[PDB]
Amino acid sequence: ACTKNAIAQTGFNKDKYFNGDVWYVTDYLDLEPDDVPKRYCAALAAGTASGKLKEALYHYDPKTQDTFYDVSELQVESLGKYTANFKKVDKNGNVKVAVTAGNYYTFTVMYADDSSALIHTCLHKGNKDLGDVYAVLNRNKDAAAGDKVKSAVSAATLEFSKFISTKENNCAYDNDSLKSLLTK
Ligand code: HEM
Ligand SMILES: [N]
């Protein structure tokens, strides 16, 4: 179960974050760890598509090769905090698993600038019991976390030393599919 009410960034700039471009997860912290494997790849695009706030997600387990994409139209709870009912799609946007009550994540942007971000997400999926996941994002898939985002991790009363890096997983991403999925 999730336990955190994450606080959104003061002065969060939604249009800059939701600009249609890709964010890569570089590091993550799962508060209920055996939620998820140690050795993971994830990325997202987020933007407005024909007036609708959207995210597209990609997950890849570099050991098992388990791969999935998702798309959601985000609903606003407050500036920088969203609820996202997702649908699993192939890379081209064809629906594999339709939107369904109880399949949603929340999404809080705790810090962002043009190149980096810190987010909190709480996943709900059927009768699974999942916990809080924090993620450090960068526009550059190879970037080491810099002082702005590491300071934001401390300001959330988290220790960056606990975050697990994605950098040694050979992650390769289809940026084109993430951008195009925003429309789907
Ligand atoms: C970047 C922010 C993230 C968001 C918004 C997010 C969102 C989601 C969503 C919506 C699903 C369900 C997809 C579906 O069934 O169609 C999912 C599943 C999953 N995510 Fe993430 N995720 C994020 C990052 C991560 C990270 C960093 C990991 C690290 C291992 C991770 C591990 C998983 C796993 C293992 C599942 C499968 C859960 C299951 O069905 O048992 N995710 N995530
Ligand atoms: N997740």
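Residue numbering for chain A follows Swiss-Prot; the residues present correspond to positions 22-205, in that order.
Per the header: X-ray crystallography, 1.1 Å.
Backbone N, Cα and C atoms are what each Cβ position is placed from, and that goes for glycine too.
Annotation source Swiss-Prot lists heme binding site at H80. DSSP classifies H80 (heme binding site) as strand under the three-state reduction. Shown in sequence order, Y61, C62, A63, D87, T88, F89, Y90 are the residues of the chain, 6+ apart in sequence, with a C-beta less than 8 angstroms from the C-beta of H80 (heme binding site).
Swiss-Prot documents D51 to A or N as a published mutagenesis change and attaches the note Loss of NO-induced conformational change and strongly reduced pH dependence for NO release. Stabilization of the ferric-NO heme center and decreased nitrite disproportionation. DSSP gives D51 (mutagenesis position) a strand state.
On its own chain, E76 (mutagenesis position) has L65, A66, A67, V92, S93, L95, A105, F128, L203 as residues at least 6 apart in sequence with a Cβ closer than 8 Å to its own Cβ. For the mutagenesis of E76 to Q, Swiss-Prot gives this note: Stabilization of the ferric-NO heme center. The structure shown keeps the original residue.
Cβ environment of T142 (mutagenesis position): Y126, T127, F128, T129, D153, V154, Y155, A156 lie under 8 Å away, each six or more residues apart in the same chain. The mutagenesis experiment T142 to V is recorded by Swiss-Prot, whose note states: No effect on NO-induced conformational change or on pH dependence for NO release. Increased NO association rates.
When other Cβ atoms within 10 Å of the Cβ of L151 (mutagenesis position) are tallied across all protein chains shown, the result is 17. Under its mutagenesis entries, Swiss-Prot includes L151 to R with the note: Coordination of the heme iron center and inhibition of nitrite disproportionation.
In this structure, the recorded positions that sit close to ligand 1, with a C-beta under 6 angstroms from any of its atoms, are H80, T142, chosen from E76, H80, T142. When the alpha carbons of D51 (mutagenesis position) and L151 (mutagenesis position) are compared, the span between them is 9 angstrom. Around the Cβ of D51 (mutagenesis position), the number of neighbouring Cβ atoms within 10 Å comes to 20.
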